[PDB]
Amino acid sequence: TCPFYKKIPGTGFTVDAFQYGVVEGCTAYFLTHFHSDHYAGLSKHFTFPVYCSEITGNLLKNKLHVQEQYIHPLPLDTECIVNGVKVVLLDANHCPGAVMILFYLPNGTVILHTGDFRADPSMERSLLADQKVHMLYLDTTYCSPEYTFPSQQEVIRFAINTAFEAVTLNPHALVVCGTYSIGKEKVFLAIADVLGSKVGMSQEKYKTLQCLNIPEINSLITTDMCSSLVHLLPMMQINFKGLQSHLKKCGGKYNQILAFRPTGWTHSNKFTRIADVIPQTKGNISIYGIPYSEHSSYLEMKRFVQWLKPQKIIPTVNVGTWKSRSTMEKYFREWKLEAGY
Ligand code: NI
């Protein structure tokens, strides 16, 4: 059964609710982004209307084989009418094609559902600037002050400088980057750009990337592993055994691997600056964990919410435990008292 925090009151609508069967009274299913915990349940046999971004709709059709007649792509930043209700899709600053959804209820209530997002001050000048929001369905992934991490720009600066130094010292070094979903494409694209290479990857991952409307993509990626010195592998293979095995397959072209694991937050963030990050090394293999986040830090979340001043907040992440729920409710009240709404 579909939980209450995936239902939009006063509508026929659900958000990211595809794993519950036919939801009673749902006339349109929204999908915020193509991440498996959110799309869980979709396939070529789905026969209800799905509303989403153009990019999410390319992935639905090509990767999950959802039939074209049930995919309803909407442009961003544009007022649209869906089953009698005005909606707008906004960029969520998460993975490619990820949106927030503004719903204008027939009774005058305005609801924002963030999906998954990384809050940014640039959002304070979207179509959100122009009216009041009553209810906020909020991505609370890192809703605690211990969650700190650097900007995405600082993390990419580290990665590009680290890769360029290594390969210039040793032209026979291979760079490998881990992946298990869409998102974080800048990590491997920025490294391949500084090295003058395309990124080599499997047919299945190449297919996924070709659905993303990234400019000049045919210029940046390839399935010819032999022509590339930046390789993508599944995240599960980014360990000493997995990388040793990959190095064997390269036919003595390379004698060293430098590998990156883009994670979210890890506890080494509470002690170390990005500048000071060091790898794990074994022999000719080094592995860097880099804190490239596509979710709001605590401070970014707090700033967004204090700017928006919602009347009610409904968390969509960490909702399974009473300790988590109580923690989050405490911070929401602090924020409200400090800002005065
Ligand atoms: Ni996500």
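Here Swiss-Prot sets the residue numbers for chain A, with the shown residues being 700-1040 in order.
Method reported for this entry: X-ray crystallography, 1.5 Å.
A Cβ is built for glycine as well, from the same backbone N, Cα and C atoms used for every other residue.
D838 to N appears in Swiss-Prot as a mutagenesis experiment; the accompanying note says: Impaired nuclear focus formation, reduced interaction with PIAS and increased sensitivity to cisplatin. The annotation that Swiss-Prot gives for the mutagenesis experiment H994 to A reads: Impaired nuclear focus formation, reduced interaction with PIAS and increased sensitivity to cisplatin.
Within 10 Å of the C-beta of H994 (mutagenesis position) we count 22 further C-beta atoms, all protein chains included.
For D838 (mutagenesis position), the count of additional Cβ atoms within 10 Å of its Cβ stands at 23 [all protein chains shown]. Taking only the Cα positions, the spacing between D838 (mutagenesis position) and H994 (mutagenesis position) is 8 angstrom. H994 (mutagenesis position) falls outside any helix or strand according to DSSP and counts as coil.
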